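See structure below.
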Amino acid sequence: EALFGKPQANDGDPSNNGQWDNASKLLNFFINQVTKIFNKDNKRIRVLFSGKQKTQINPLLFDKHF
Amino acid sequence: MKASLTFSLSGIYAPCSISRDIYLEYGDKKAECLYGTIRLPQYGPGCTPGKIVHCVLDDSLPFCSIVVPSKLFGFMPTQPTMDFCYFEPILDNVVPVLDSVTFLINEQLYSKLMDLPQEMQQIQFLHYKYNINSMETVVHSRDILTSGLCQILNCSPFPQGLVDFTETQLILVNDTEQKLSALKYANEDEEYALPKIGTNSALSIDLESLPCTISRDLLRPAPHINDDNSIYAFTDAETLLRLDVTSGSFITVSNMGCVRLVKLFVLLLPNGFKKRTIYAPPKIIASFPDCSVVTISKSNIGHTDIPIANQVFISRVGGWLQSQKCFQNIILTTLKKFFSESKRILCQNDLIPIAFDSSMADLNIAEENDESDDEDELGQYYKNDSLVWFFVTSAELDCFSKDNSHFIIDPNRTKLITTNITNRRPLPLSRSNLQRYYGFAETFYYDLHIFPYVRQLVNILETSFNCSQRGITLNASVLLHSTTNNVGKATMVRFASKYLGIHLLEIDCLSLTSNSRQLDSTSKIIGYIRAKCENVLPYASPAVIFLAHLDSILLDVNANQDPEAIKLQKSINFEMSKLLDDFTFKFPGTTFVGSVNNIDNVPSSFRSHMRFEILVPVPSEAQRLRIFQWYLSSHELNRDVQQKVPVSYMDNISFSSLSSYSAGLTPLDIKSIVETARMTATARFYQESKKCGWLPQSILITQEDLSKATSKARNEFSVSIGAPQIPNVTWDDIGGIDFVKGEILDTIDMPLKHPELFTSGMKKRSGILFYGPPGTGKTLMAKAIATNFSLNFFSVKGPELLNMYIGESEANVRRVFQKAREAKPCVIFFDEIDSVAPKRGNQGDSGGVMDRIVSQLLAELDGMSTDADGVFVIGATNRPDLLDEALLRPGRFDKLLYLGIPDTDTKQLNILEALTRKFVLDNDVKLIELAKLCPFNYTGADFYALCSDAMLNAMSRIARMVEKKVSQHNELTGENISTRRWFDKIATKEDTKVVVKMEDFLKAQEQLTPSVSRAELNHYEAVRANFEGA
Amino acid sequence: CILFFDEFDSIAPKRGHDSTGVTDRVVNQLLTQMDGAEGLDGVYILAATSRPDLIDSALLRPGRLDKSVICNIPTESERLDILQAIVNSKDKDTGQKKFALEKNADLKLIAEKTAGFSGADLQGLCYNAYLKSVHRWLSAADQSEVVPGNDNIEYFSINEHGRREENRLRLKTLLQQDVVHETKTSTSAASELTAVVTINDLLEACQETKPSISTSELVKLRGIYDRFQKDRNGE
Amino acid sequence: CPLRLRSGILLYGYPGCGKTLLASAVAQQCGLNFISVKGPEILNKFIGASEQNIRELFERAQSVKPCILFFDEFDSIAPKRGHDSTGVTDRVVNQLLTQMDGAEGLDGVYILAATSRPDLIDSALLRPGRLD
Ligand SMILES: Nc1ncnc2c1ncn2[C@@H]1O[C@H](COP(=O)(O)OP(=O)(O)OP(=O)(O)O)[C@@H](O)[C@H]1O
Ligand SMILES: Nc1ncnc2c1ncn2[C@@H]1O[C@H](COP(=O)(O)OP(=O)(O)OP(=O)(O)O)[C@@H](O)[C@H]1O
Ligand SMILES: Nc1ncnc2c1ncn2[C@@H]1O[C@H](COP(=O)(O)OP(=O)(O)OP(=O)(O)O)[C@@H](O)[C@H]1O
């Protein structure tokens, strides 16, 4: 939660700067790299996350089918 | 296990003789009939499933040899066939028996096959004609018996299995389509017709890229170990004979003067490779890109004649990877290792590909490992992913020689050097699938015939290329925009790049920015992109510059923000535009493509400046079908499974079906679905192997698995969009729905079932408003329709849509309507809409917020009625009068459904029977009596309350009886065991069991009091009179 | 160009209907342009509202602003006109009638029972009548023409063990197993496979539906509209 | 039993008859989370917070173990719909009615509210299941 954290609900603006594609960036990069390895080999890398709530954890991981 | 193999011309089901040594190692003696599976070598990474054949002992066969009917492999040994096979002896001979089987026969043979009076006779026919035997003979799927006359289409439970006459279920058919006529064994109809046997000096033959690498095992003659593997080209034996040469020889391949030297071998049968052709790895194909056909000429040069080299100079070929300074070290490290492996053979003006594990790049494993012995094992711990190209600018021989072309390289005797970069147009997909040959994540293949937008883009790319080669320059610019993400924009860009053989320049501005705030940000980003692009581009033209999520940098900052940041963003925008213009001007024959997930964000000034626009839509039904065809491909399925046994799917999978239930999904969803089906199949297989002991040869996939996967994907889609208010509801939980059932069904399902009839440029059904006395249960009916029809349901409650300030409420309205439009077919529900329907006046909504909200409602309602093929609105409200008359108009609402009181005893009888569905009612209950007593003011809420009170009374009885149990037992045994311990241990199931009696419901009925006044019923009847009589 | 504002009663009502006055300043902003003589006349301003009473009188000053257009109840003549137009409508996708139109039915009597309706009500009546025809057609073929083409699948079974229709289904998928790409269908004599609504069906549909407005609302809105038009006459 | 139990009951009677006490006291007897509420605390001068206030009350209620809700002077919070000219009262009434229409989680939370004036509260709430 603390690293790839959510952009907080109700930021204040309907769509703030780059829709926080400034702090979720790292999650996108990590998932891209891990998938690049995964499709290249299955038994090597396997991630296990742990967060307070599904809504709290960023959705991109879901929207990228992670 | 490794054993030799021979082919017998006998029928398909001739028993496989097993050499005495092979059997005797472990084979049991008294075993009635022996069976054995066998796995062949395959000219492809996928190891084909091993056939199971009945076997018979023998001693004549030499040590570790097997004779098998070639007819079992759809071919006869008219060509030099594979020498050996891998055999496995089954233990315990637990051979599966086939429940059923499906043959295939022609109409003329079929007629005389079933014109007989009896049915057993036919059995004998096969026993006479094919020598089949109950519980002995083994059949497999696709097995052919009579060339184009008798064949096995499939077998059902297992593509292979044992046959028992008295138990097998034989099905057979006539072929009106005459499929069999075109089906014949491999090299069956090709008689021995020697084309000018050993006469012509040199020929002209089609030269094809190797679809896949080749293992060192399958090369006759056994190649010299030190020899260069990379110079091996294959071809059919008949061609080899035509040019009077031998396998493993040396031959020249050339055109228009340019020449190269290659080995030659033969494709040992069996094989499906195109005949009368010469295959080669991309190494050689690279030097003859345009030349589809090549001139083939024997070479009279032996290995000894080759002269050793003295100096070799090589220039790295321009490429996106080359500029990757994070990669440089591993590239030349791999090159040095590759050359050190063995002496390689090259020439002047040649190209060298080097594969390498990209992910392993950042570990500079030094060379202190003196000639690391296990190169093979570090390699297998690698799985090469990335390819490069190295050029040979020049080299010198040590021995003076007329030969200015060919030579050899020694690991140490020779001296090499690497020099400046060189340009070279990469090969197109047609000539070779570089990705496939080495085995990377094969990019999804595209049939532009079915994807016209990709045709659109690839029609721009090659036109620009031709213009450049025409001495003409017209800068191009394409932007990809989609409503949803993961629609394939990047994938189709990549495919188009590979198809036209254009060097691919690509950056994701979403990843490497490394800086977004600092005022230096704009300068840093622009400088970085400029640096990389000008670093690599000059030597790599033609090429394409690709920006991923380019919008994440360029946007139109709102005026609602501090000025200096707006100035900074305007700057970065301008310098991006200048950068693209400068690149196109300075580098003719260069183009770029940008990807964006929403057009509205990118600076309009920028957009206008660009050239081309294209939206990648969500896959359509046919596109989904083709995407499945690709993903379900076996070769691409088993890419990332090192497990020895392969995987596959039934031939009875109706891809059209899956495509039908894949509405709205996207490629990522398709990958999720397919890999999830692979999941369930693998798990079930690994459980079955334990269950029945005997292990099926391969892994299989079945339709119901993909049905489960698509259901899971729909559930996940709902989770992403929400729609949680759907726990469970069924029609059996409700009653008294008779008349409204027809309306709801016709309004909702009928367009869904047969939209084509209504797909006539017609105003389709708009909405259903639900008005009626309170307690009838319109909310229950809404939940029931949401759960039963299994459709995308999203409820927006009116009150929770407003906001502190005025205007954002309508933003939510617009966005929810659009989002529902995406999730079509959709059901949107507004509950107590009357909260937002006070008309104008000093005594109503002074401020007009509701007015603008209802403007949203009506506006999007007319907008949807044109192209919203799948949206359906249901209206819930207790008082319709307060509702805005603007909504009662058709187009917004046509069915003003009245969920009235149950007035006939029929309605309340249905309601009661529905409520008591899970009730443990004693036989004393008489629901008809309760229906008699109840007046015609009750509602579903009233009946639910009555049943709840009756159950509560029964529970009071039970609780009191347990209390007496505990109290009395406190004295009888003296053990004051509180009711808690009884609930944990002594509250048996019967005590927990709930039993109710008629008197409970009757007493509650006497206590019952309706929840509405007859005056209010009359008021709602007055509403009904005006809303139903006209 | 034509610019149009829908629900102008929710855009620039009469002043004194807002606490913050944003409506008022917005209204003067709008007035600035039209009253602003800057050769700004190519744009053809337009607007609609069911509640013109709620608009500012300044927004209806003659000479300052042009005429206003009233929409009246569809009577027999107008009802027949609209019904004939819509029923005879030629489709964008197909070009023929949007509905399976009775060639020379008695469209005259239909208008009689629709006194007080609205063109929206008339088209909704015709639309639900078309659905009743569609349901009738689906019922007509419920067990009339339930059979595909080329039923010739010659075969025989032994040890069938009671799997007749499922055997036929597996045979079908096995024979149709190969050549299926997108639809493999041509225009198989597209002969308006729809249902012409019977006159009785249309009459019962007209019975089923009611006008979107009630008597009291109709009376009050007609009265206010007449008073408004009289006001525009200087009354 | 797969039946939603009766959990919402209204309180009314002669003024100062003790309903306030009994409401406060039953919490300790049964033993639950009694999130008391003051009528005027919910209604907020500013739109976008009243519905938010009631929603947060409900999230509190569910987020704790089976809870007890009480609303005093219930007549004020839920007036008869429509009569209000501001509209805030009607919309908060609709919010309160809706929150008994939630799919799940309503188990364990029992709604209670006291007012001697049952007539000023719209009967749509007395729908058994909400206030039976
Ligand atoms: N026909 C196809 N079209 C698109 N993608 C496909 C297709 N077949 C398979 N795929 C897979 O879909 C995925 C598409 O992911 P990609 O990152 O390219 O997304 P995109 O839709 O181009 O855009 P974004 O960067 O917003 O996700 C890849 O894993 C690709 O292999
Ligand atoms: N056949 C039935 N249909 C609907 N509700 C039923 C039925 N049988 C019993 N009931 C009960 O009647 C009550 C009606 O609940 P529901 O929320 O659906 O009401 P509603 O009429 O939509 O009103 P509201 O405006 O309060 O949401 C519920 O307690 C439900 O369990
Ligand atoms: N048997 C009783 N149980 C409880 N309280 C009682 C009893 N007899 C009298 N009372 C008194 O009745 C008083 C009524 O106070 P309370 O505020 O609870 O009344 P109420 O009728 O609920 O009024 P309100 O709705 O105005 O809050 C209590 O202070 C209590 O002391």
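We're sticking with Swiss-Prot numbering for chain D, so the shown stretch reads 726-857, in order.
The backbone N, Cα and C atoms fix where each Cβ goes, and this holds for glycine too.
Feature annotations, reproduced from Swiss-Prot:
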- D:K744 to E: In PEX1pA2; decreased binding to PEX6. Results in accumulation of PEX5 on peroxisomal membranes (MUTAGEN)
- D:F771 to A: Cells are unable to grow on a medium with oleate as a sole carbon source (MUTAGEN)
- D:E798 to Q: Abolished ATPase activity of the PEX1-PEX6 AAA ATPase complex (MUTAGEN)
- D:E798 to A: In Bmut mutant; decreased ATPase activity of the PEX1-PEX6 AAA ATPase complex (MUTAGEN)
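Here the features listed in Swiss-Prot are painted onto the structure.
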residue	record	Cβ neighbours (10 Å)
D:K744	mutagenesis position	20
D:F771	mutagenesis position	10
D:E798	mutagenesis position	14
Cβ under 8 Å to chain B, applied to mutagenesis positions D:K744, D:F771, D:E798: D:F771
Nearest-integer angstrom distance between the alpha carbons (Cα) of D:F771 (mutagenesis position) and D:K744 (mutagenesis position): 31
Rounded Cα separation (Å) that holds between D:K744 (mutagenesis position) and D:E798 (mutagenesis position): 11
Residues from D:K744, D:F771, D:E798 facing chain A - mutagenesis positions, CB under 8 A: none
Filtered mutagenesis positions, from D:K744, D:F771, D:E798, whose Cβ is under 6 Å from an atom of ligand 3: D:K744
